[PDB]
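Step one of this worksheet: look at the structure below.
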Amino acid sequence: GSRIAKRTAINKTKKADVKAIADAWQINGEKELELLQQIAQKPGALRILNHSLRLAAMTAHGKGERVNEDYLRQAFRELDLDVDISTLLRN
């Protein structure tokens with residue numbers, strides 16, 4: 001049957017919801033792999049933050065993106081997380 005995972009999982013938890021955004025994606029290379037080493041398998045909640053957390057892997061964001069632990073925030077924050085990171089950007 002359907003292979004739906006355990007929805008409602010703990011994606012970046014709530015307390016680590018903004019701390020993961022820092023050590024979660026390209027923040028170091030070994031400390032970020034750990035977070036996802038136990039987060040993309042038990043998220044069930046990205047979507048909400050994924051709207052702009054999809055950047056965690058998008059290291060080419062041609063519009064606004066830093067290059068380091070900050071990049072993450074400048075990736076899923078430099079924009080807004082409501083429409084700029086949606087599917088609407090160009091003209």
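Please read every residue number as a count from 1 along the shown chain.
According to its header, the structure was obtained by solution NMR.
Cβ atoms here come from the backbone N, Cα and C positions, even for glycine.
Cβ neighbour count for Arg3 (mutagenesis position): 4 (other Cβ atoms within 10 Å of its Cβ, all protein chains included). One entry in Swiss-Prot concerns the mutagenesis experiment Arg3 to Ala (Swiss-Prot position 224). Its note says: 60 fold decrease in ATPase activity due to impaired ATP-binding. No polymerization.
According to Swiss-Prot, the mutagenesis experiment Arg47 to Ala (Swiss-Prot position 268) carries the annotation: Almost complete loss of ATPase activity due to impaired ATP-binding. No polymerization. Around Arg47 (mutagenesis position), a 10 Å sphere centred on its CB holds 11 further CB atoms from the protein chains shown.
A Cα-Cα distance of 18 Å separates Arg47 (mutagenesis position) from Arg3 (mutagenesis position).
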